[PDB]
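Okay, so here's the structure we're looking at.
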Number of protein chains: 6
Amino acid sequence: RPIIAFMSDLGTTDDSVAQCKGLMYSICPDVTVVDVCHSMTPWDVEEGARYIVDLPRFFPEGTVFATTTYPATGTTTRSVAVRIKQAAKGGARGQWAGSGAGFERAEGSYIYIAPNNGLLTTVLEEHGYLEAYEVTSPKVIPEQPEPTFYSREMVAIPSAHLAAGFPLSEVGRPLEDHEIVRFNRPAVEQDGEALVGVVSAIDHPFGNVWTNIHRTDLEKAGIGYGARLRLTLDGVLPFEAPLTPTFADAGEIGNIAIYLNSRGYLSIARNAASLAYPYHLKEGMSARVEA
Amino acid sequence: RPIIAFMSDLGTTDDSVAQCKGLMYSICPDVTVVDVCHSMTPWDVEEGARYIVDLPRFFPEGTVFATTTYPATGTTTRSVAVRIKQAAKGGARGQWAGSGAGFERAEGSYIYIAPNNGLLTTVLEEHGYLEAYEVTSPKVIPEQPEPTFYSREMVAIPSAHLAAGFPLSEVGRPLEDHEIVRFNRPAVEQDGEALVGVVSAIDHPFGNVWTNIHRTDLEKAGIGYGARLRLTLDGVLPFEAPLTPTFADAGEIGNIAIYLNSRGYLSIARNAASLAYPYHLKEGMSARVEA
Amino acid sequence: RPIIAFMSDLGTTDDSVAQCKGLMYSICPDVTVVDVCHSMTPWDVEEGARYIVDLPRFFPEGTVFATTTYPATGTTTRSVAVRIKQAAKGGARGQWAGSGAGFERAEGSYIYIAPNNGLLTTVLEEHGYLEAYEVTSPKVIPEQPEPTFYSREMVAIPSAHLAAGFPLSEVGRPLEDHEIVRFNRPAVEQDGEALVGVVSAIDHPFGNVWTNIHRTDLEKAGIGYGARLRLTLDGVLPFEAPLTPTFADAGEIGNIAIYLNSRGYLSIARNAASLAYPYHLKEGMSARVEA
Amino acid sequence: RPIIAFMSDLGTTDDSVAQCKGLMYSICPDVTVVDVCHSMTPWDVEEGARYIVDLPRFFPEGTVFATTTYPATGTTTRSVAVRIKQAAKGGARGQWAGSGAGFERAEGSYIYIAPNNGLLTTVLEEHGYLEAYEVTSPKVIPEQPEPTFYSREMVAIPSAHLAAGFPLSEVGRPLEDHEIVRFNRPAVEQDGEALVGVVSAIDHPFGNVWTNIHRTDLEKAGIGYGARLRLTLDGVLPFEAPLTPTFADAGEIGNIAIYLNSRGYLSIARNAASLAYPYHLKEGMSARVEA
Amino acid sequence: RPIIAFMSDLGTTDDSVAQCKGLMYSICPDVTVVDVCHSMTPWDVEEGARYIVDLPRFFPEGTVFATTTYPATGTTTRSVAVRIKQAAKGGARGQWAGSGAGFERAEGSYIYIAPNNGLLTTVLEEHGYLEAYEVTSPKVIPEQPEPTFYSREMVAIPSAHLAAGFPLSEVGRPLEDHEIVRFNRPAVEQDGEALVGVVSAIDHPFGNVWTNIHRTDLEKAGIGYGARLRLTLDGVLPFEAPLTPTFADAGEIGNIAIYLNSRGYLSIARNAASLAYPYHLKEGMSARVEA
Amino acid sequence: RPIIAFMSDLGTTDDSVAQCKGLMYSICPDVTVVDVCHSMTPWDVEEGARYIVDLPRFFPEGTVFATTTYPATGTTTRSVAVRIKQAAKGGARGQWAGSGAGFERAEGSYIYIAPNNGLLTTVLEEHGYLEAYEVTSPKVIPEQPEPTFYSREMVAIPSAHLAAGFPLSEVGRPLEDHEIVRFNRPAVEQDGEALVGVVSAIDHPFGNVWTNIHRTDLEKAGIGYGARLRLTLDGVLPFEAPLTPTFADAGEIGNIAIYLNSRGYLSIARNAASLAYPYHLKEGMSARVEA
Ligand SMILES: Nc1ncnc2c1ncn2[C@H]1C[C@H](O)[C@@H](CO)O1
Ligand SMILES: Nc1ncnc2c1ncn2[C@H]1C[C@H](O)[C@@H](CO)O1
Ligand SMILES: Nc1ncnc2c1ncn2[C@H]1C[C@H](O)[C@@H](CO)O1
Ligand SMILES: Nc1ncnc2c1ncn2[C@H]1C[C@H](O)[C@@H](CO)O1
Ligand SMILES: Nc1ncnc2c1ncn2[C@H]1C[C@H](O)[C@@H](CO)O1
Ligand SMILES: Nc1ncnc2c1ncn2[C@H]1C[C@H](O)[C@@H](CO)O1
Ligand code: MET
Ligand code: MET
Ligand code: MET
Ligand code: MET
Ligand SMILES: [Cl-]
Ligand SMILES: [Cl-]
């Protein structure tokens, strides 16, 4: 039972995704293709990264992540295929996913295949890796790749060979670390007792607000649950709430909750109401926090 | 081949759903996860109800409906898991789904697992139930549920245990009826020969308009096909048309059809054109019909 | 493990699709359903055709394409079921899809099932057909089809019987060619050295612009890679770029690329930026190319 | 203290209008300039005509109407200057305007000055004219008119000379009737008892709906106050109300009133609420009335 | 030199206003018509009131305010004409308007003429009045008023007779106080040290935010300039700033200023930036303040 | 008959402007107040400059230009009052405004009064100045200026004193040149034969596009009428057209005209259609022209 978990920016409006899916079933008859999502902001590798980094602990070992936004499509660049190290505990407290105590996932048990454009930055940082390869072998990519559709040609297709048991180290030469392109994570700065970060995303469809201010960033300025926090978005909209586990802790429908999202990050929202949408709060706006 | 049919408000923009799907495949290797939809109006239990109520007759016996919007996530609340009684004929005339005479579905053959927040109201109304359970066992929910992601923790995960043959009655104690939270259906009033109801939905992507005025509500005011109806949306926009089986019965492209939707309810549309969109007609307006 | 590739206009907002999916699994237990996409512009047969015509080469032989937009739902019209001839090479160069030299696909290896409203126009013209049939048998459609939901009753349901091995020629009587409804493809005109066509689509979610000016139309005005082209949308926005394989060939981010899309068509876009969205360029504007 | 009543499409966003105003005061020191409005849809002569045709009765005799939208600016075309015949009674009943029995206005008492593009169509047809002239004299237009600003140069400037007592017949040679450009008024058709017309305008800022169905058109289908009318916009929105003098006659706030607007035309609206705005009703939709 | 100051909801899109203006110059040849504004929210008497209440001290004595929104147009209701008592000091500090020490304005020196619908509520409250009259005399209103245009017929027209020296007390019988319709001012409540009020308007075109929390409301909870204030709009967006005279006091471009607007009311804004528009802050949203 | 020509960003939605106008009539009974416009982009000094610079040649000698956006309101800053030198020919060829040969305007005949924030930059550039003064005297500004309404207090009021014959040099001390705040004009660069500039404005309500590429900038690259120009907005949308006097020169409705606007600058539009609006072209984009 092989599984390819598919993430791209191909959208949900035409047959793009299906074409990849057609190819995946054609290469690996028994595959289950799990859509991650296909609707990220085109070419936004940083956004992409957020969608792919938290996956491994949820999927059965041997799962293959075909993760792609490919602005460099049709160029000589080639995909990188890495087998990640730890599945890594994640979440508001840092645990294994699943029922009971969660499902402990053995190391070396997932492979990502992605453009070598930085998409895998956070994956590599949070999970580490055992081995990394340039996807150049004509046994796993087309001999005449479609100039514009490298998401299909240099990702989908070879994700399928990988799902189908094609040995990882045969896709092309090993890549040294400096050859795996990285992007720079926007850093969280401890100026004063405060923590400056950014709204790193809007949590659709609810309009919850997500900052890049991680738990660890918080537990080092003191801040843990119960703590009365002042959170300031866009530099002008301040907000006050205690840090709480969840939304209903805010009290009435509409009230502000400051909480840690399911990825471990300081977030803000309204209890059973959208905070972002009425106020057009958006990704890229700054975000300060202090108790 | 166990099937989990998945309905949520998780959206289609991040890895939320896939996280759930990963866990599903991990708990129940053989599962086929069928998306119902994941783009309901967040926290709108009434809306969600409408997407899950008519499913059972279309799915193979033994299907599990993982259905969730969970405003109460992170609280002490626990999901309910019911096995429904009748699959229940549905539709504009009330029939079994499928080719020929349709496929009759044995009683007691589907289980719903949902927040105990009322999402299951109309399900229980239309289908009745054999047994209902508080989803509390550590064998089918996390010991450390992610505060904010109870859709994953108290729904996805346990739906997978259930698909996997985990005995329903072992998820937690039996729930008495009064403990199964219900919402109140907004009622249709026979004031005069008229029927006041409500636009209960816009039928996306077509812009057809659906009222909570069910057939039985109509065949007790007399009205059946052929009948010349006056329908009045928002209290201001009147409409005249015979009740007809379908859209093309309206005649020319753009003409008004008053008809009965595939769920059995009084609806209005334009023949091969959108009624709702040019006029900004919404889920929530007043609907009124007369002869 | 046969496969139904499903394309419709039913949207991703309600349980419509899943109802069809439910029936599919019910009729053909072992089916894998592949979503093509379900968010075509309602009733736009020409658009739908675009989404279905290039699929055969991608899917394993025996794949069944349930392709539907059905404004004539509820009428006496009956769907057509064709087995296509050639899987037909496609793309910017005209190749088999897949790794290596691609996967050659035997003829007579795919069935399309659709409303007889013209959706399969391009299919039939680019792939040809071996045999065509009116879908009338009670063995594959309901005895009381839901008047408004012929996508489900006259497509999904029977697509499932055909996936399940139901002999194609037993769905209903053979249709003669003139009975397969055709729409008229907007033609490309060689007025001068120029080539007048149309923006056939906006390529979502990137905002690339696609014309109905096919490569063949190009290679007979001389035009091939390297050529400096003037492309003029809407009649007033001219555009100058050499015809190149891909986006990055435009140079800096934002630069215009004139290139052939993955379907073989002349297209225009910006390198890692949206061309269509900032300027509200929309399908249907004139499009012209010349040396 | 003579008066130039000024109507144009120059907008209220730049100094365009004021430039004309500046010239007006410069040419006719004692002028009072009355803004009619300057935010007509650019180049829409039919709309402009609506704004200028009913003014004469309101202004003191000798008033000069500088009325302009000039797409032909910078060309050899020259404005027409007419002295109108009748000030012409107007309104829902047909009366002189003002207190008491209103202010009867002598004939031959107002001059219009406009592009010879058809703007004065309705003017000439409802008021008649005594004398018409091509505005060609260097005594009233520039010797080097600004190519793009013929509203200023071929209207405002000369309107000022005429306000200042410049003899009308010395602006340029007389024009014969056939040389005064006319546009064709969309006609109201008595098909049955019904009356087919058009939504001629949206009455901003209220959202009332105005048809080109004049009272006279009404009083010959029988229709006068008290009559129960069916009015049908866009072909599908029917509407039922008695024809009444005013809005409050509809009863409660929000209720539909069918009434005659202040220009004599059949109109529809909501009592102290907008009819057109919530439903995006727009000028140009069909409009029909009957008993 | 008589002046009529004109305020209505007639908009700036057609000849409505001009028709009134035509009539005004016709009744009172020497009048100067000063537009106040014509773009208030139709029928919003409370909004209207805010536009008319602060005027008297700016205009030369004898000025006449023609102030109208007239939902009751065409009914038997009649306008009220009042001569107000004091011109009343206004502003952030409460002073006479003008150069030097300002222009002291004698009592009994302004008349308002308005629908008797409550438009004059705040005028009457802030300025008091000497005498009040029903405008019924056929010497100052038409004998056949246009049903729909009472703004013109029962306001403009008789504002002009009043400007023209027609004795106030001749317009119709005196009205006792209980006959002058009043609306209820939304009250500011001292719950705790805090002051609950409302955003009473958005200050266009800047997007400054205006509350109904008057200076006096502030100087009674202590609050005066310098004071560190917490201001909470919509119940969720808190804000902190010192109360300062003006915008630049906020410091950097973009910073929040809490200040008293030119009408005396607690306001909030961004220094040289819009506060309302990016966040879609709107009239009707609550507004708390506390130091 | 003294004229105050008024330009501000006060908008047209409240009584702001009228407050100013009231004071104007109160200080200078005989004044005619001419609105320039009041809807400029708040605080956008560059924009405002463009609305006030070309006025003088259109107004009678002695006219006073009250021109204001005042971000610094409430601060110690004080307005500047200058008497300009030349009225300065303007336009697409450079002429006096008016009928015949136009009306020559004597030097030293207009005064501008404005915030000393740079609003007057291009005025002083194009017109030069004879004398400049700090507006400080209590005789022409309030002793207690309203902190927030310096447009009224330090502009409207004193413009009225000036219209009223109050000696310019008595408003406050003479200002040396370096004390008259200037902004920097964004410059046009002759890189190659090309001219890079900027869309300096959208010409509302037509959607014509105005560049800061002045005629003289063009007649030194050679370019005069007849010349075939390539113009490139936003760096992406190219355009080809002869330089022509006017719009109709483009030929058919909708065709592109490249021409020189009434202020002398290079502009682009569609003949009797909007260029800017369908394409969302904005004040601020890059403009580039070549041959
Ligand atoms: N106009 C474009 N500029 C830059 N990159 C683009 C463009 N269009 C598509 N892409 C990329 C992203 C897809 O994942 C990928 C599919 O191979 O193609
Ligand atoms: N702002 C919110 N307030 C209250 N509850 C919220 C909020 N956002 C998401 N949720 C809930 C509902 C999801 O279905 C559910 C999935 O765990 O999470
Ligand atoms: N308003 C309408 N007029 C005509 N046809 C409509 C309408 N809405 C849906 N449809 C059709 C097309 C879907 O594919 C189809 C699903 O069976 O339903
Ligand atoms: N793009 C354009 N095409 C054709 N005509 C236009 C355009 N813009 C303005 N106008 C005209 C009409 C104004 O009344 C007039 C003012 O003289 O300028
Ligand atoms: N549809 C309407 N419902 C209620 N009131 C309306 C409507 N249209 C106009 N008005 C009012 C307000 C104007 O000031 C006034 C002009 O006399 O007419
Ligand atoms: N938010 C603001 N920040 C800074 N200044 C502002 C603001 N709003 C108005 N103004 C100024 C500019 C007006 O022209 C001027 C009229 O007094 O008031
Ligand atoms: C708490 S909402 C559950 C889905 C959400 N997007 C998340 O990952 O946390
Ligand atoms: C153009 S890159 C992404 C694939 C594209 N939507 C296609 O159909 O080719
Ligand atoms: C309809 S009430 C306001 C006047 C309206 N705009 C008219 O033209 O009559
Ligand atoms: C401070 S902005 C000046 C105009 C504003 N609308 C007011 O009355 O205060
Ligand atoms: Cl991040
Ligand atoms: Cl108020």
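What you see of chain C is 8-298, where the numbers are those given in Swiss-Prot.
Header says: X-ray crystallography, 2.7 Å.
Placed from the backbone N, Cα and C atoms, the Cβ positions cover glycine too.
Feature annotations, courtesy of Swiss-Prot:
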- C:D16, C:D21, C:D22, C:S23, C:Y77, C:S158, C:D210, C:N215, C:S269, C:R270, C:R277, C:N278, C:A279: S-adenosyl-L-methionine binding site (BINDING)
- C:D16 to N: Loss of 5'-FDA synthase activity (MUTAGEN)
- C:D16 to S: Loss of 5'-FDA synthase activity (MUTAGEN)
- C:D16 to A: Loss of 5'-FDA synthase activity (MUTAGEN)
- C:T80 to A: Weak 5'-FDA synthase activity. 2-fold increase of the affinity binding for S-adenosyl-L-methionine and 4-fold decrease of the affinity binding for fluoride (MUTAGEN)
- C:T80 to S: The 5'-FDA synthase activity and the affinity binding for S-adenosyl-L-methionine and fuoride are similar to the wild-type (MUTAGEN)
- C:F156 to A: Weak 5'-FDA synthase activity (MUTAGEN)
- C:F156 to V: Weak 5'-FDA synthase activity (MUTAGEN)
- C:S158 to G: Weak 5'-FDA synthase activity (MUTAGEN)
- C:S158 to A: The 5'-FDA synthase activity is 40% of the wild-type. 2-fold increase of the affinity binding for fluoride and 1.5-fold decrease of the affinity binding for S-adenosyl-L-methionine (MUTAGEN)
Greatest C-beta neighbour count within 10 angstroms, which of the recorded positions C:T80, C:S158, C:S269: C:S158
Max CA-CA distance, Å, over listed S-adenosyl-L-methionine-binding residues C:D16, C:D21, C:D22, C:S23, C:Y77, C:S158, C:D210, C:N215, C:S269, C:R270, C:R277, C:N278, C:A279: 39
Chain F neighbours, restricted to the recorded positions C:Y77, C:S158, C:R277, by C-beta under 8 angstroms: C:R277
Spatial neighbours of C:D16 (mutagenesis position), counting only the recorded positions C:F156, C:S158, C:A279 and Cα distances within 10 Å: C:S158
Cβ-Cβ neighbours of C:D16 (mutagenesis position) (radius 10 Å): 23
Candidates C:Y77, C:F156: member of the recorded positions with the richest Cβ shell (10 Å): C:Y77
Cross-chain proximity of recorded positions to A (CB under 8 Å), evaluated over C:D22, C:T80, C:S158, C:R277: none
Fewest Cβ neighbours within 10 Å, where candidates are the binding-site residues C:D22, C:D210, C:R277, C:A279: C:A279
Collapsed DSSP category at C:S158 (mutagenesis position): helix
Proximal residue to C:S269 (S-adenosyl-L-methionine binding site) among mutagenesis positions C:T80, C:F156, C:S158 (C-alpha distance): C:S158
Recorded positions among C:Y77, C:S158, C:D210, C:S269 whose Cβ lies under 8 Å from any chain B Cβ: none
Proximal residue to C:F156 (mutagenesis position) among recorded positions C:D22, C:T80, C:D210, C:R277 (C-alpha distance): C:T80
Recorded positions close to ligand 2 - of C:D22, C:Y77, C:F156, C:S158, C:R277, C:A279, only those whose C-beta is under 6 Å away: none
Candidates near ligand 8 among the binding-site residues C:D22, C:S269, C:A279, judged by a Cβ under 6 angstroms: C:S269
Inter-residue C-alpha distance, C:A279 (S-adenosyl-L-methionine binding site) and C:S158 (mutagenesis position) (nearest angstrom): 38
Structural state of C:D16 (mutagenesis position), classified by DSSP into three states: coil
Neighbours of C:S158 (mutagenesis position) among the recorded positions C:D22, C:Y77, C:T80, C:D210, C:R277 (Cα to Cα, within 10 Å): C:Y77, C:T80
Recorded positions near ligand 1 among C:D22, C:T80, C:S158, C:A279 (Cβ under 6 Å): C:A279
Rounded Cα separation (Å) that holds between C:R277 (S-adenosyl-L-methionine binding site) and C:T80 (mutagenesis position): 41
Between C:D22 (S-adenosyl-L-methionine binding site) and C:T80 (mutagenesis position), the C-alpha gap once rounded to whole angstrom: 18
Recorded positions close to ligand 3 - of C:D16, C:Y77, C:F156, C:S158, C:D210, C:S269, only those whose C-beta is under 6 Å away: C:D16, C:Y77, C:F156, C:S158
